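Before any comments, here is the structure.
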Amino acid sequence: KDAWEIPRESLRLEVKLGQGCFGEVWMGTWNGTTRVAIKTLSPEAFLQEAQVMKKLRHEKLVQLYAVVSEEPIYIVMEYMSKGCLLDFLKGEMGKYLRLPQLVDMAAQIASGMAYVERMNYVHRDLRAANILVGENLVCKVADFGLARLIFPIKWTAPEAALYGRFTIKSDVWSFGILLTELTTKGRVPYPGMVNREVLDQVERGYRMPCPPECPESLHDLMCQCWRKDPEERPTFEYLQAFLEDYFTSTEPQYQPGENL
Ligand SMILES: C=CC(=O)Nc1ccc2c(Nc3cc[nH]n3)nc(-c3ccccc3)nc2c1
């Protein structure tokens, strides 16, 4: 057992905030007067996630803090006040998010994902459900299960979905798809397309259209995201940089609109 391991004690669970799939997510207080997030639930399968999170630190990736390696097993990490980006965009505070905010958030996540590019790590689950928001419109990557050193198809790339080939380039696919919700106020992609329709449609060569009120600027970008050859797709250094400089070098004339 290692430095990351802690006594089951000094941590109680104040609240319960999730448990959609297998386990539980509460928000307690830790190690004195420290607020945390705890995940609960091959008892090891659950912790393959922090074995990964152990090796990664970035300010735009939710951070681990401790993990109770023994059952009842838990993973302690940094609490993010504003739930997950999905609920956030669909929900009440999402009404007043215009492009600037929406593009901003994007970059933070590109940025964390640029780092993931650095460490030769892959996330096979990039979707606004796996991004957590904080005070200040701070967004960080999460859901570190599924991640290894280098399966819904709306969010997933074809090579991977079909042949299991999961690059960072396949994470990149998911980023484009995610851009749309960011700009769709949380909508499920491929509206009215079912998981069979989506597969050869997407093979058919077919990409989503410009979300209403979007700038084609961001659409050629997503589009670049969905290129069929995984290796001509951009990267998170490129995306991150493109995203940050966007309203000065990209759309430096953008004017505010009703819904964006
Ligand atoms: C009006 C509703 C509201 O504020 N709800 C909140 C707030 C914070 C949540 C949160 N924070 C976490 C989780 C991991 N780090 N921070 N995490 C989670 C969560 C995350 C994964 C699975 C289930 C729940 N939900 C939150 C919900």
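Heads up, chain A uses Swiss-Prot numbers, so what you see runs 257-297, 303-411, 424-533.
Per the header: X-ray crystallography, 3.0 Å.
From the backbone N, Cα and C atoms, a Cβ is placed for every residue, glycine too.
The feature active site, proton acceptor is assigned by Swiss-Prot to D386. Swiss-Prot lists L273, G274, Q275, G276, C277, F278, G279, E280, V281, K295 with the feature ATP binding site. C498 to A appears in Swiss-Prot as a mutagenesis experiment; the accompanying note says: Significant reduction in S-nitrosylation. According to Swiss-Prot, the mutagenesis experiment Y527 to F carries the following note: Constitutively active.
Under the DSSP three-state reduction, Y527 (mutagenesis position) is assigned to coil, being neither helix nor strand. For ligand 1, the recorded positions lying close by, meaning a CB under 6 A from one of its atoms, are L273, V281; the full candidate list was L273, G279, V281, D386, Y527. Under a cutoff of 8 A between CB atoms, and with a sequence separation of 6+ in the same chain, the neighbours of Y527 (mutagenesis position) are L360, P488, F520. Cβ neighbour counts within 10 Å, taken over all protein chains shown, single out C498 as the most crowded of the recorded positions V281, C498. Note: the ATP site is recorded as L273, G274, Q275, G276, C277, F278, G279, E280, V281, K295; in the same chain, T296, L297 also have Cβ atoms within 8 Å of that site's Cβ centroid. Secondary structure from DSSP puts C498 (mutagenesis position) in a helix. In the three-state DSSP scheme, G279 (ATP binding site) is classed as coil. Of all the binding-site residues in the record (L273, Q275, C277, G279, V281), the one with the smallest CA separation from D386 (active site, proton acceptor) is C277. Of all the binding-site residues listed here (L273, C277), the one with the fewest other CB atoms within 10 A of its own CB is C277. Taking the recorded positions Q275, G279, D386 in turn and counting surrounding C-beta atoms within 10 angstroms, the largest count is reached at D386.
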